[PDB]
Amino acid sequence: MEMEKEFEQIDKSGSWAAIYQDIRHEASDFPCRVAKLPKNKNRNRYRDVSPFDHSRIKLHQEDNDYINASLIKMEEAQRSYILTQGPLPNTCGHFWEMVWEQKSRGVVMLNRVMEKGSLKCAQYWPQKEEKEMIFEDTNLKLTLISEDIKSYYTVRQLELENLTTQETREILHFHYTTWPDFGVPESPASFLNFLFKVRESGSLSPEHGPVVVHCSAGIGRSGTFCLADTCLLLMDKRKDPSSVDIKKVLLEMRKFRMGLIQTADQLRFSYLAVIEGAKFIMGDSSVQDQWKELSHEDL
């Protein structure tokens, strides 16, 4: 694998910091005028993380159509993703409106509500079946239907109802709960096991709207997830580990949202994940059972 060759020689020369800086230097720069409007100041979690105007998701609203979210549309792979920040106490209604309007089937969450002693995300879904949530501003109802808790991730089945038309849909929530407070989980096995769980659910299928992916800012962990998935899909489409260039794929993704992949360590982990995942893509079906064991999801 030309990918694994580059990997071992970047490691050898210990130059991840420099490779990653090269990415930042070459990455696209597009305007984020709407995000920066004064009326939107309280709709942004971080002053330095904003969606580009050309790729932002627009809420179907008369008043204010803004949410901090970007459509990543990957032309060759034929897969789309919505990347967004962790919802704020005042944007949970906007978040679920987006899920409804875009026809998403799945939501992927890669952070915990509290990390490093501060609040990284609002509690935007119900924790108990009997205590449903109503978002008055967007007129939507949200109910916990069931929860399956494993050692490092939790899958929830939710029912989202448009209170206006009374139509209902099932949304699947995939919550990765074990990304370490500091520095990447540097075995990819549990990450890959999680990604394949999302794929098996049908949430990534062309028949549904784009999956919604978020962490706290919606660029680091979220970027890692989407980069690994897209690279694996490309290798699958041409069944050719060799033609896929991770750095080129990441730069393509950065055309649609800024700052994807936040550290050199996250880039190195992305390589690791793709390389290990390639084993399955190329015919070794048995490798998936190995990941599931390596990531003791029962403890």
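Cβ atoms are placed via backbone N, Cα and C, with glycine included.
As recorded in Swiss-Prot:
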- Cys215: active site, phosphocysteine intermediate (ACT_SITE)
- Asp181, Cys215, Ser216, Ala217, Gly218, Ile219, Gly220, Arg221, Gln262: substrate binding site (BINDING)
- 3-277: domain 'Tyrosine-protein phosphatase' (DOMAIN)
- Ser50 to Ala or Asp: No phosphorylation (MUTAGEN)
- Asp181 to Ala: Substrate-trapping mutant (MUTAGEN)
- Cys215 to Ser: Catalytically inactive mutant; abolishes sulfhydration (MUTAGEN)
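Shown on the structure are the features that Swiss-Prot records.
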| residue | record | Cβ contacts under 8 Å, 6 or more apart |
| --- | --- | --- |
| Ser50 | mutagenesis position | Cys32, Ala35, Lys36, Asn44, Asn68, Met258 |
| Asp181 | mutagenesis position | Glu115, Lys116 |
| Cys215 | mutagenesis position | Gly86, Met109, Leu110, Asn111, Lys120, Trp179, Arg221, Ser222 |
| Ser216 | substrate binding site | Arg45, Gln85, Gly86, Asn111, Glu115, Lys120, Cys121 |
| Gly218 | substrate binding site | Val49, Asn68, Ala69, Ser70, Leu83, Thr84, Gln85, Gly86, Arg257 |
| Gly220 | substrate binding site | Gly259, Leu260, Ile261, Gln262, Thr263, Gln266 |
For this session: Note down the number of other Cβ atoms within 10 Å of the Cβ of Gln262 (substrate binding site), including every protein chain shown.
Result: 18
Exercise. How far apart, in Å, are the two Cα atoms that lie farthest from each other among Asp181, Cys215, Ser216, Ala217, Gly218, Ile219, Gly220, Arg221, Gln262, the residues recorded as binding substrate?
Worked result: 16
